[PDB]
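What follows is a set of notes on a single structure, which appears directly below.
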Amino acid sequence: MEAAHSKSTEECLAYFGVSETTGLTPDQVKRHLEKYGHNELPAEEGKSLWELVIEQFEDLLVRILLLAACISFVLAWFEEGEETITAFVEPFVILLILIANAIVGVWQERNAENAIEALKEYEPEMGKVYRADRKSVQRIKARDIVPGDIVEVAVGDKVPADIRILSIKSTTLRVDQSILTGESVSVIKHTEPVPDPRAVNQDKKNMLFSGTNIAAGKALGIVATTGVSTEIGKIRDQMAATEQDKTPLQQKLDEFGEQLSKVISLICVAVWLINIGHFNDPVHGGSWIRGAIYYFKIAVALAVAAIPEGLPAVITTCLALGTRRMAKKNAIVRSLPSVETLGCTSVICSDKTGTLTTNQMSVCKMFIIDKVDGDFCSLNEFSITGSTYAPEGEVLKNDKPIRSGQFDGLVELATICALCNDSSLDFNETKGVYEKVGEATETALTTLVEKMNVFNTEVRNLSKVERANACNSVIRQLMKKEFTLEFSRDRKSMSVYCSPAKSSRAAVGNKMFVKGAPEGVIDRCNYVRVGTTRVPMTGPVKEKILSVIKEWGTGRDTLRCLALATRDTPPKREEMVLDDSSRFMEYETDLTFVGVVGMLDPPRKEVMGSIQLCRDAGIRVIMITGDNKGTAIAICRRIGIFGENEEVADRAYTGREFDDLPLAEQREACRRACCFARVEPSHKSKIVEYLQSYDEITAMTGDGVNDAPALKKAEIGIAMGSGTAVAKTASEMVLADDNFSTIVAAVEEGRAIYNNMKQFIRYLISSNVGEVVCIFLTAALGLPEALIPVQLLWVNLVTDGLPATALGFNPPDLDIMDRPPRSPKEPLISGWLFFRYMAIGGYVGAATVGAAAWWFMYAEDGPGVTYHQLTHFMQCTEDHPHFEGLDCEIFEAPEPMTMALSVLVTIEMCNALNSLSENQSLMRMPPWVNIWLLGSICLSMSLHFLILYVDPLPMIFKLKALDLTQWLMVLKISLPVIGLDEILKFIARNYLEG
Ligand SMILES: CC(=O)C1=C(O)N2[C@H](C1=O)[C@H]1c3c[nH]c4cccc(c34)C[C@H]1C2(C)C
Ligand SMILES: [K+]
Ligand SMILES: [Mg+2]
């Protein structure tokens, strides 16, 4: 039964064929359980199983190093060196780092919770059912419950399934639908049917929802739906049938991984083709096994060269250092990649109450009737001071303080505000200020009564606690509050039956004090109270009322107006059916209009600037409020979403309005919409869908299970610090202070992070491109090896890793919030950016080879050799006369490899200084600004010397320390990389920018 609310209690029993007294026979239970299934949610299958790390080794860019480790393992054994511990190092360190980054990569255990698993906390353990096989109440497993079961609920019980209420045993039934609404006020239930077949859950007053808990009372009902067919269950499937795409940056890294793998395979073929000259060599002039070693070692050389082994470790550290900054600005970020895509936020859909507004309801203005004479109709408007729940304020007419008690209309005005009120005030001594008890709207009314004091009660002689509900209680002394007709959206009003206390206070029998929305209440007023007398509600009178109400709501005041009326001659106590929530509007007819109060929902202090900030940032802000379209628009103008005098007749839609538009016009509306009022529960996810259809990264906000699918669907789901648990588990970010400013503040941080992130990524790539050119030149030409793969590991992981991490602390480029959002499918490196790091990579490939070539030819300690014979070092043992000077071991000396290594490091330190900005020169951007960079550079050279002095290190790295004679040449070939890159920067700012 999906429409149990629309059916009567008799029809719902007849449907399942079950007696309300007996219940379901065990024969029916077997049939229903086999048909509808168990009352439970499906389990999740993908926990911390051995599958964990394995999937890291599925993409091509990591299986190459796993393959290169196999090749390295072959070459680590096949050697004529009696060396011991330094044998298995090249395949060991590769494998160790391979596992290390895999463990870092498989970090979804601590930095990624579950939202659907959290939704299994609502489904209770056991529930009370009345089966036919037993007389007494028997509690069974909640999952054993089937549709049609005659279940029982009491105070404290957690509702097991969606249940159509049959009979209420207690006086009144209240349930805590906090998870399915976000609110807190326990709603009242009834048994009479909700005629509307497509009514929302808030209107289903005869239904208990699975996951809800009864706040007060005890009732009996029949199960409508179980499992996934419940309201919670249906929301689960919406989140279950929603795939979450990985952030665009990660796709670029995966795309870069595929392209890089093509380059690596290309060179290995290229090297194979350069070595085609060995096809014309005598078989009796060597061994093919000596060639295979060369082919295999160059293969693993290119692998460790082209690939940034440190990058996954650096970004994971960088993002973690971002989250701590997000938390300092009241922005708890759940997942790590979220801090990157957060900068690419283009649209922020925020709720009004709580985020955009401080939620400080305070009655500012109120009016009553002064004089009615046919066409003439004057009002008595009053203003109230004090935007707080504290009774520290005063009422003034025409900017002059007046006694509210001297006006008869104001007395009945304060009377209704006091009696027709379920909220109150309570003074807090720990904090030192007053606090609200119940709803914020009604508490503001309680505060108003205290400020007015229509009976002039002593206040200065009272304490701070007695001050809270002082005047309000005095009103409760006059009238005895019989019963309260609960609020409902069908009539948008609330009344309360009051009987006069035994003291003969001149009361015409009983009275009904009505409080509700102006539209409905005013139309149900046949009479108008003018002080004490009563006049019939005429046309001209209603014109004045609605006009002022319109002025207070549409005006710059942006007030929430509440019409207050009273029923002078109410129906008898016996004639009223209290269980009928549909006859409540009928009982609230023939009313007499008293007055209208106008309270304020004040904007945050910082949202004014934050809104303006998003204007310059190119971030579209969309407000979602519960106000009427008119006031919704006015608040938009007030906070800066709209101009004070600009046209927005198409940029704001009500829920009703947006629903009457066809699917095409709905999508067309979501690109220009900035204000949504009276939004239906499903519209928030619809808006996200439409926004994502324009490739627009959306930051939707919410704080309930209703908002859970929307938060799951949006790129940046935003929950509140006070929001429900499930909303937080479905969000990517949780605002600690529930502010809209901390959304904007987080986005600015995320944009600065992404800029510094892209900078060191290109920095590491620049080194890797160079190690390709270096190995390619030293292999194609036939030169002796310049760089060992065991060295390249410690170069990219440490020597380049530390300054790259320090590039994350690069100062945020000012005027960054004056640029549009970073495009999703924006290439990391393309065009000039490719050629820029192509030239740097090419130069350092020649600088390293040239360094080793310098020591081999034009050197001090190096032998006097020429280039044409250096390329033929593999013939030192064969061609003896052409190669003569010393041992053949001098071609495999540690000095020239130390040259290429020291030069590569020295350049990368200069390249890190070049990565202080993308285009700003080193003359414009001082190389001493980023202190963390200089501190990292000094640590790099300190470790570079540590592996050349402490004997257990240079033997493993196959290096030999240089003196001042050799270090001079290192700087002469390294430092010119600064000038070359400086030229490129100047070209980019002169013949490219425009
Ligand atoms: C074994 C494993 O967990 C991993 C790592 O060990 N790595 C990275 C990585 O994810 C590899 C990777 C995939 N996509 C890219 C883009 C840019 C750089 C890298 C990667 C580094 C790759 C490797 C093998 C170092
Ligand atoms: K999401
Ligand atoms: Mg990985």
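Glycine is no exception: its Cβ is also placed from the backbone N, Cα and C atoms.
Listed features, source Swiss-Prot:
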ACT_SITE  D351  active site, 4-aspartylphosphate intermediate
BINDING   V304, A305, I307, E309, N796, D800  Ca(2+) 1 binding site
BINDING   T353, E442, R489, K515, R560, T625, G626, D627, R678, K684, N706  ATP binding site
BINDING   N768, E771, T799, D800, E908  Ca(2+) 2 binding site
MUTAGEN   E309 to Q  No loss of calcium binding. Strongly decreased rate of phosphorylation of the active site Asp residue. Interferes with conformation changes that are essential for ATP-dependent Ca(2+)transport
MUTAGEN   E309 to A  Interferes with conformation changes that are essential for ATP-dependent Ca(2+) transport
MUTAGEN   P789 to L  Almost complete loss of Ca(2+) transport activity because of reduced Ca(2+) affinity
MUTAGEN   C876 to A  Loss of ATP-dependent Ca(2+)transport
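This view paints the features noted in Swiss-Prot onto the structure.
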residue	record	Cβ contacts under 8 Å, 6 or more apart
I307	Ca(2+) 1 binding site	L61, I64, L65, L260, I264, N768
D351	active site, 4-aspartylphosphate intermediate	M623, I624, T625, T701, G702, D703
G626	ATP binding site	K352, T353, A677, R678, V679
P789	mutagenesis position	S72, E90, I94, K297, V300, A301, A303, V304, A305
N796	Ca(2+) 1 binding site	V304, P308, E309, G310, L764, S767, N768, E771
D800	Ca(2+) 1 binding site	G310, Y763, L764, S767, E908
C876	mutagenesis position	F883, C888, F891
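Mapped onto three states, the DSSP output places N706 (ATP binding site) in coil.
Same-chain residues at least 6 positions away in sequence with a Cβ under 8 Å from that of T799 (Ca(2+) 2 binding site) are, in sequence order, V905, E908, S940, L943, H944. For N706 (ATP binding site), applying a Cβ distance below 8 Å and a minimum sequence separation of six or more within one chain yields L180, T181, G182, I235, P681, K684. Figure note: comparing Cβ neighbours within 10 Å for the binding-site residues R489, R560, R678, the maximum is reached by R560. Using the Cβ center of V304, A305, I307, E309, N796, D800 for Ca(2+) 1, the list of other same-chain residues with Cβ within 8 Å runs, in sequence order, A306, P308, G310, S767, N768, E771, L792, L793, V795, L797. Its Cβ taken as reference, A305 (Ca(2+) 1 binding site) is surrounded by 26 other Cβ atoms within 10 Å in the chains shown.
Taking the mean position of the Cβ atoms of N768, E771, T799, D800, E908 as the Ca(2+) 2 site, the remaining residues of that chain whose Cβ falls within 8 Å of it are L764, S766, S767, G770, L792, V795, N796, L904, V905. Note on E771 (Ca(2+) 2 binding site): other Cβ atoms within 10 Å of its Cβ, all shown chains, come to 27.
Reduced to three states, the DSSP call for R489 (ATP binding site) is coil. Other Cβ atoms within 10 Å of the Cβ of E908 (Ca(2+) 2 binding site) number 28 in total over all chains.
Taking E309, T353, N796 as the candidate recorded positions, the subset whose CB lies under 6 angstroms from any atom of ligand 1 consists of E309.
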